[PDB]
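Visitor: Take this structure first; my questions come after.
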Amino acid sequence: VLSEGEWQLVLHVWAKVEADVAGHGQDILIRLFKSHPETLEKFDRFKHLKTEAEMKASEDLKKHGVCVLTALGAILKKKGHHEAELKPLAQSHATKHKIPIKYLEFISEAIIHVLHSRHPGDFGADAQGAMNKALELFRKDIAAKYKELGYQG
Ligand code: HEM
């Protein structure tokens, strides 16, 4: 469980993310695919993109980035009260996309990397700690919902 102060640090940096959702989304997905290339194999629409420049030019990848950060933003703003938001995401990611928790660890590392790169003055040790805790909570809760659906990834 995060403290109220921890949630405030998470939502303070998230407001900065919301000034440019699409640009954050692009940077996060590109960082994920660069750091952990096996994650790109999960994306039929995107696995054909071969360079960073093709990735940045893809309207499709940019729209996807917005849909990822919009879902994650809605979950974070519930401060842990996220069952109704998390359940459909678990359903699709367990049963259709088949995304293991280790891949959610990879995208969480990418989120932290981009937030630190873009907003270091609003993302110091205590804010990084808080965001790490919020994303650990997200991964714990989605793993439980994965298992309810019969997915052990
Ligand atoms: C913070 C973590 C994540 C969030 C919030 C999230 C959110 C979403 C959303 C909102 C969609 C569209 C609706 C849906 O199908 O559920 C989606 C689709 C998808 N996600 Fe995720 N996602 C996350 C992590 C990942 C990771 C790490 C992978 C793969 C390594 C992945 C693979 C996919 C795929 C393959 C689709 C379908 C994209 C398409 O073909 O249109 N997701 N994601």
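Chain A is numbered as in Swiss-Prot; shown residues: 2-154, in order.
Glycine is no exception: its Cβ is also placed from the backbone N, Cα and C atoms.
Straight from Swiss-Prot, here's the annotation block:
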- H65: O2 binding site (BINDING)
- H65: nitrite binding site (BINDING)
- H94: heme b binding site (BINDING)
- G122 to A: In metmyoglobin (VARIANT)
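Describe the structural context of these features.
Guide: When secondary structure is read from DSSP and collapsed to three states, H65 (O2 binding site) falls in the helix class. Over all protein chains present, the Cβ of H65 (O2 binding site) has 17 other Cβ atoms lying within 10 Å.
In the three-state DSSP reading, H94 (heme b binding site) counts as helix.
Long-range Cβ contacts of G122 (variant position) within its own chain (separation 6+, distance under 8 Å) are none.
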Visitor: In sequence order, which residues at least six apart in the same chain have a CB under 8 Å from the CB of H94 (heme b binding site)?
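Guide: Listed in sequence order, they are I100, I143, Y147.
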Visitor: Could you say whether, by DSSP, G122 (variant position) belongs to a helix, a strand or a coil region?
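Guide: The residue in question, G122 (variant position), is helix (DSSP, three-state).
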